[PDB]
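**Student:** Starting off with a structure, shown below.
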Amino acid sequence: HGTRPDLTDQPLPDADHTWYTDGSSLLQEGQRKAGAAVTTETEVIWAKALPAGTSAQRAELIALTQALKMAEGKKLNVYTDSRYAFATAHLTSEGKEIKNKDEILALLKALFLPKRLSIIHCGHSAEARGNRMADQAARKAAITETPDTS
Ligand SMILES: [Mg+2]
């Protein structure tokens, strides 16, 4: 499925990591704030504010890419509530005239870092709690932290 032949959409039965990702972009009194995060069901393992103006879609790609990078050499089940990020990870060919070009390139390269990988798209279950955790962490970073650029 996609550029990476063994990529599955169903959870691996023996993953080393089960992570949740989210990218956020909120309009706070006319100012565009953004953030991204990677979490386990209950703990934040990476989160940061992104440059002013960063769109939600761009932030979503950045978060998923970070998860892939941190899981290099391991078996990863990673969740995303972004249809856009999920679909992008399955692209096999695209032109230069596309939005978020740099982020897409980084994602496509990162797909090959994990030993085994499942990217899953989407309550009171563990997966619902994890997705909610990533959402809260990305929004918290966007609203309460300062970005490294801009
Ligand atoms: Mg999302």
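Swiss-Prot numbering applies to chain A: residues 1162-1251, 1263-1294, 1300-1327, in that order.
Structure method, as recorded: X-ray crystallography, 1.6 Å.
Backbone N, Cα and C define each Cβ position, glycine as well.
Not my notes, these are from Swiss-Prot:
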type	residues	note
BINDING	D1183, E1221, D1242	Mg(2+) 3 binding site
BINDING	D1183, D1312	Mg(2+) 2 binding site
MUTAGEN	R1244 to A	No effect on readthrough between Gag and Pol
MUTAGEN	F1247 to A	No effect on readthrough between Gag and Pol
MUTAGEN	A1248 to K	Almost complete loss of readthrough between Gag and Pol
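Give me the local environment of each listed feature.
**Tutor:** The Cβ of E1221 (Mg(2+) 3 binding site) has 28 neighbouring Cβ atoms from other residues within 10 Å, across all protein chains displayed.
Less than 8 angstroms from the CB of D1183 (Mg(2+) 3 binding site) sit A1197, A1198, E1221, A1224, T1241, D1242, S1243, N1308, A1311, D1312, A1314, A1315, each of them six or more residues away in the same chain. Under the DSSP three-state reduction, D1183 (Mg(2+) 3 binding site) is assigned to strand.
Taking a C-beta cut-off of under 8 angstroms and a sequence separation of 6 or more, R1244 (mutagenesis position) has the following same-chain neighbours: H1293.
Packing around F1247 (mutagenesis position) is summarised by its Cβ count: 18 other Cβ atoms lie within 10 angstroms of its Cβ, all protein chains included. Under DSSP, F1247 (mutagenesis position) is assigned to a helix (H, G or I) in the three-state scheme.
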**Student:** Report the residues of the chain - excluding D1183, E1221, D1242 - with C-beta within 8 Å of the mean position of the site's C-beta atoms, for the recorded Mg(2+) 3 site, in sequence order.
**Tutor:** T1182, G1184, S1185, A1224, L1225, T1241, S1243, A1246, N1308, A1311, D1312, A1315
**Student:** Could you tell me, to the nearest whole Å, how far the Cα of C1294 is from the Cα of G1300, given 5 unmodelled residues between them?
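**Tutor:** Those two Cα atoms are 11 Å from each other.
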**Student:** Tally every other Cβ atom lying within 10 Å of the Cβ atom of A1248 (mutagenesis position).
**Tutor:** 11
**Student:** Those recorded positions, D1183, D1242, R1244, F1247, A1248: which ones have a Cβ sitting under 6 Å from ligand 1?
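**Tutor:** Checking each Cβ against ligand 1, the ones under 6 Å are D1183, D1242.
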